Structure formats: structure tokens, C-alpha cells
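*Asks:* The structure's right below; bear with me while I get my questions together.
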Amino acid sequence: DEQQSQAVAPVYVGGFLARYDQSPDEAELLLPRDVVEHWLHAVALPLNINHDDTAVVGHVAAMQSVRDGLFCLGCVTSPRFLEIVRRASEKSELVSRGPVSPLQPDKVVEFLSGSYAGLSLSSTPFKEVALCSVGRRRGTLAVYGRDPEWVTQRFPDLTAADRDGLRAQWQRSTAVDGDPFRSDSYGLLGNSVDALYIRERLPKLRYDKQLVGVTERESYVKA
Amino acid sequence: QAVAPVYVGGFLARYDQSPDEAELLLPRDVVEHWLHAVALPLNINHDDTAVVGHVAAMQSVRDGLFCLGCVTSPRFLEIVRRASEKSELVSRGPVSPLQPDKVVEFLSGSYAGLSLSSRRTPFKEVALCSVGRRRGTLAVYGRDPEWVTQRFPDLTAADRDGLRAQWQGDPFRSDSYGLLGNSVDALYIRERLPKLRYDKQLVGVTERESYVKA
């Protein structure tokens, strides 16, 4: 209970929604810097599971256009979603194996890291942000952690100035969040089988990890 | 209807396949000895709190050990039913002729392999798993046990008669959460799809005439 209480504390997620250096084969995935800045530069977008309106699990706490792409920081807050994740994490051998040495085991964070390893922006233009098994845009690796600062520190490309801009954002009471989640374990279970048949899933995830340099520092990423 | 029984068939071992593991070896003779040549429980990934049914028949044939299982647990079937309604893969349906069967399709996609762990004393249990450690252990699901057996070209009428003679309280103590945890594990099994496709080719089953998803 006490230890289970920590499991369902909020979970932050960060990562690029798009990499300006990545040229996609599909026109639909194009998202140039000028386009992003226009709508972005010159209010809190919901965060969900695979773009499902009934699976809102939190909100976006910061969005920043940087040198290498569009970076996002979200916050998973749904008590229902986190409890579901807590229970499944207890029956995962992947999770039982734990994280890389120095990191403290964190079943909930590890389960999220394993299942929803990608970030997905889709559509105002900026409608919402989705956690998915793997993103269609390359470099969209999802990085989970209990601390916003820690998550941002997982990406070598971000400079101290970049992080300052992001911080000003998350430090600022959202409309999306009682519990915005309107799905269940059965729903998540149905989605898990879909993930099993995504082709090149692991190679895509490993490619993303190297592209954003998360391979350089320790994290809960399972890929 | 959807939660009616589901049969699953497939080889638990291919005598022609050389187990890249000395512990997975399973010679014909040792098999036929324990065989005819208490029905074994059928569970999920060898979790004994996840028994979904029983083995209805086993037959040692030319190419290996063929098995036919029956998924009967109502608790399990109902859990599967709900999840199947929230699966895009399942919503896409099967290939042309075959009629949609959500529960059968979710099972085909999630537990595409069979696993025997006679580890020990003889045959202990058969597990439905995302992919088996032994090659050629593709799991084929269906509502009619006859149809399922007809999915494997290797089997002969004589082989089928032997199996036919055999197949002719809720034991599940798990939940949606347990299956979900197992689902993330499956995502990290290496070469899952390549192995499944290999198994599929080996036993001659096609997505074009079954519910197999790999």
C-alpha cells in the first residue's frame, strides 16, 4: 500500500515528437521547423494511449522547438490508468528482471517504458499527444521517469538553455485533469496484441534510441 | 457464442528440427513411450494460476508430436472477448473466405505458439505462448476440432482418426492484468515474428486459410 502508493505517483514522459533531421517516405509525416514554430511560438493538450479519446491518461506539460526537432514533456496522472499498469507490472517477467544497475526498480515506470516506447503527434493543428508502442516518425522514443528534470537530462541534444525553457513550462492546474481515463485493462489488453504485429518494432526503437542519444545515459528504456 | 469453446492444434515438437538447446531435445521414441504409441492442463505461458482448459488429444505422427487442446474457461474466454473488441488487428478480420471470430482471432494473434514442458514426471502441461522455444510449434485456433486438424497438410486421415477418437469449476485463477503483464514480455522476445513465420512455413499452414496472424 505504502510502497504501492509510490507506484501510482505521477509519471513524466519526454521525447521528440519530430526530428527535423529525419526525412520520412510518407508526406503525411512531414513536420518542418517553420510549421512547428508558427503554431507553437508566435492550453494543455491531453495525453492519451494511441490517440484514443477514451484513454486519456494525463496532459502535456511542455512543448519546445529546438535545434534537432520538436521536444515534448508529458505527465501521466490518471489514478485508474496507473493502478491498471501497477497490477500488470507485477505479472511481467520483463519488469521482474529490473532496470540497469544504478537505477532503482520502478515497476510502473518500467512497464510503461516497455509497452508505450514511442511518442506520436497527430491531428487546431496540435490536437493531442499519444503514447504508442512505437512511433511512425523516427526519433520519437518515449522516456519515462518520476522527475521532469531527470527525464530532460536523458537527452544529450538538449542544452541548459533548452532545459530552462522547458522548465519554465512544466513549473506552470490543467483542465484535462478528476480522472480523465475512460477505458480499462481490457482496452489496454486489446491494444497489446496490435503491438505484437508492428513490423521492425524493435529495430525502429533501437534506431530511435541511438538517434536521440538516450543510449549515452542510463534510463528505463527496455529496447 | 464468442465465449463458446475454442480448439487449438499444432505440433509440440518436430522430430526433424534440431533444438539449438540440449534441454529442448525430444526424440520420437521417448515420446511414443509416454504416449499411447488425468487430461493435461492447458494454460497461459506455463502459469498454473492461468489454466484455460485441457489437452483433448495427442498423437505421435511422422513429423512429430501433434496436440489438440480445448480452451473452455469462461472467465478466460470472457476476458478475451472484451479485449478482442478493443483490438485493431482483430477489427481488420481474417482473409477473404473465413468469417470473423474475434475471440479466435485475438487468441491466434496473442498466443501464436505452443509449449510442452514435460520437464522433470512425463508430460506435465501444455502452454499457449506468444511463440514456442521449439520450432514448428505454431498454434492454430478454431471452433471445430476437425477443421483445425485439416489445417496441417502433414497429417493423414489415419493420423486424424487417432486424434478424433481422443477429442471425441472454472480453473482459471488469473485476470486481465496478468495477461497484460505477459503481453509486454512478448514484445521483447527476440525474432518472435521471424520464428513464427518459420514455424508457419514448416507446418504448411497459411494465413490465407486459417486465422493465423504471423
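Here Swiss-Prot sets the residue numbers for chain B, with the shown residues being 9-45, 55-137, 153-200, 211-256 in order.
Every residue gets a Cβ built from N, Cα and C, even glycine.
So Swiss-Prot lists the following for this protein:
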type     : residues        : note
ACT_SITE : B:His63         : active site, charge relay system
ACT_SITE : B:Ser132        : active site, charge relay system
MUTAGEN  : B:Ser134 to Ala : Almost complete loss of protease catalytic activity
MUTAGEN  : B:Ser225 to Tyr : 150-fold reduced catalytic efficiency
MUTAGEN  : B:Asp227 to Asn : 1300-fold reduced catalytic efficiency
MUTAGEN  : B:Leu229 to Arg : 1800-fold reduced catalytic efficiency
*Asks:* Would you identify the secondary structure of B:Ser132 (active site, charge relay system) according to DSSP, in three states?
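*Replies:* In the DSSP reduction, B:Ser132 (active site, charge relay system) maps to strand.
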*Asks:* Hey, how far do the C-alpha atoms of B:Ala45 and B:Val55 sit from each other in angstrom, given the 9-residue hole?
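*Replies:* Logged value, Cα of B:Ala45 to Cα of B:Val55: 17 Å.
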*Asks:* Mind pulling out which recorded positions among B:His63, B:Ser132, B:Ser134 sit under 8 Å from chain A, Cβ to Cβ?
*Replies:* none
*Asks:* For the mutagenesis positions B:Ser225, B:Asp227, which one has the sparsest Cβ surroundings, going by other Cβ atoms within 10 Å?
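*Replies:* Comparing Cβ neighbour counts within 10 Å for the mutagenesis positions B:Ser225, B:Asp227 gives B:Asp227.
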*Asks:* What recorded positions among B:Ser132, B:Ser134, B:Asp227 are found with a C-alpha within 10 angstroms of that of B:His63 (active site, charge relay system)?
*Replies:* B:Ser132, B:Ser134
*Asks:* In whole Å, how far is B:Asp227 (mutagenesis position) from B:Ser132 (active site, charge relay system) when you measure between their Cα atoms?
*Replies:* 16
*Asks:* So among the recorded positions B:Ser132, B:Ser134, who's got the most Cβ atoms within 10 Å?
*Replies:* B:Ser132
*Asks:* So 15 residues are not built between B:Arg137 and B:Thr153. What's the Cα distance between them in Å?
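*Replies:* Spelled out: 15 residues absent, and the flanking Cα atoms 5 Å apart.
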*Asks:* If I take the alpha carbons of B:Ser225 (mutagenesis position) and B:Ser134 (mutagenesis position), what is the distance between them in whole Å?
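*Replies:* So the Cα of B:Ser134 (mutagenesis position) lies 20 Å away from that of B:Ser225 (mutagenesis position).
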*Asks:* Can you tell which of the recorded positions (B:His63, B:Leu229) has the fewest other C-beta atoms within 10 angstroms of its C-beta?
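*Replies:* Fewest other Cβ atoms within 10 Å, among the recorded positions B:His63, B:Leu229, is found for B:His63.
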*Asks:* Given 10 residues with no model between B:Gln200 and B:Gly211, what whole-number C-alpha distance in angstrom do these ends have?
*Replies:* 21
